[PDB]
There are 2 protein chains.
Amino acid sequence: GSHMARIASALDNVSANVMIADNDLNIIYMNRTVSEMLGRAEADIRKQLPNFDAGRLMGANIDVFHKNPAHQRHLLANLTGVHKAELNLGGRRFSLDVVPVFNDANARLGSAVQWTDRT
Amino acid sequence: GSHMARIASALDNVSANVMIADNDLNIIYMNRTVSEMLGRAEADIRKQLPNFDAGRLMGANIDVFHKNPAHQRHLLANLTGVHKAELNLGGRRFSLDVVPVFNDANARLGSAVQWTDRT
Ligand code: HEM
Ligand code: HEM
């Protein structure tokens, strides 16, 4: 019944770091490699985001990590295909692959995001 | 359906190198990064598989690259969760994350494989 849960379970143990957000940009799943990766990156990320806490991402909204929350919400709300954003956080480089997820009626369910730590 | 076509399309442009095989172990989709990655690794892979051609992988059966094709077929047909294999090809190391793909009725459709070139 839940497509997001099916995708999360299938991807839980793959190499690719994958985080899944719902339509409100709440983080609802993180696979094992992404949790581990963000744990390692935590020190560096704090230099720019001092209150960032990797152990507390599940159930957090991504707003809090965005200067202008209205911008990402509009972009993300309107995605028809993959969006490749590139972030520099505290000296660390990340490529994000943002993948819009739909049901069989074309109704948007949320976003699957691949993280790649380029550094 | 087609669930595989949806998956292939959603992943066509992600960073993760992804290849998709059907129930008969025919390669039916390759995303962009996996094609490029296998193109770069072609010379080395030829040292061990002299007839390997990265440009001719689409539609090929993977039997041809396996010493005991019956082994992989049995293994793959029976997967319920991710299978993590490690390959050495012409001195190159690859991690494969093999993800069994099911429809919402639990009927197996094929296999999505993430490739990572560890070298
Ligand atoms: C939860 C950890 C996350 C952190 C720490 C983080 C941090 C950032 C930062 C620092 C920026 C740059 C602008 C700014 O700082 O105000 C940014 C931009 C952006 N974020 Fe993320 N973010 C996270 C998760 C996500 C997720 C899950 C998505 C999408 C589903 C996303 C989508 C975007 C987009 C779309 C932009 C700007 C897009 C562009 O201009 O290309 N973020 N983020
Ligand atoms: C298309 C290019 C491919 C090449 C060149 C390749 C090559 C190989 C090689 C050399 C082996 C080791 C067995 C042996 O040496 O005979 C192997 C094993 C294996 N292959 Fe692949 N293969 C490819 C694609 C795929 C795909 C798409 C799948 C999954 C659908 C797959 C699944 C496996 C599995 C399951 C094993 C055995 C894993 C284990 O026993 O741990 N291969 N492959």
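The chain as shown is numbered from 1 upward.
Cβ atoms here come from the backbone N, Cα and C positions, even for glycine.
Here is what Swiss-Prot says about this protein:
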- A:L11 to C (Swiss-Prot position 179): Signal-off mutant that does not respond to either O(2) or CO (MUTAGEN)
- A:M19 to A (Swiss-Prot position 187): Signal-off mutant that does not respond to either O(2) or CO (MUTAGEN)
- A:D63 to A (Swiss-Prot position 231): Mediates wild-type responses to both O(2) and CO (MUTAGEN)
- A:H66: heme binding site (BINDING)
- A:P69 to A (Swiss-Prot position 237): Mediates wild-type responses to both O(2) and CO (MUTAGEN)
- A:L96 to D, G, N, P, R, S or W (Swiss-Prot position 264): Signal-off receptor that does not respond to the addition or removal of O(2) (MUTAGEN)
- A:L96 to F (Swiss-Prot position 264): Shows a reduced tumble response to O(2). Responds to CO (MUTAGEN)
- A:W115 to A, C, G, H, K, P, Q, R, S, T or Y (Swiss-Prot position 283): Signal-off mutant that does not respond to the addition or removal of O(2) (MUTAGEN)
- A:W115 to L (Swiss-Prot position 283): Cannot form stable O(2) bound in vitro. Signal-on-biased mutant. 50 to 80% of the cells continue to tumble when air is removed (MUTAGEN)
- A:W115 to I (Swiss-Prot position 283): Inverted phenotype. Cannot form stable O(2) bound in vitro. Responds to CO (MUTAGEN)
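Counted within 10 Å of its Cβ, the other Cβ atoms near A:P69 (mutagenesis position) come to 14, all protein chains included. In the three-state DSSP scheme, the residue listed as 'heme binding site' falls into the coil class. Around A:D63 (mutagenesis position), the same-chain residues at least 6 positions away in sequence with a Cβ under 8 Å from its Cβ are A:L25, A:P69, A:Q72, A:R73. Candidate mutagenesis positions: A:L11, A:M19, A:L96. Fewest other C-beta atoms within 10 angstroms, A:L96. Ligand 1 lies under 6 Å from the Cβ of A:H66, out of the recorded positions A:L11, A:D63, A:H66.
Within the set of recorded positions (A:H66, A:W115), the lowest number of other Cβ atoms found within 10 Å of a Cβ is recorded at A:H66. The two recorded residues, A:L11 (mutagenesis position) and A:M19 (mutagenesis position), show a Cα separation of 10 Å.
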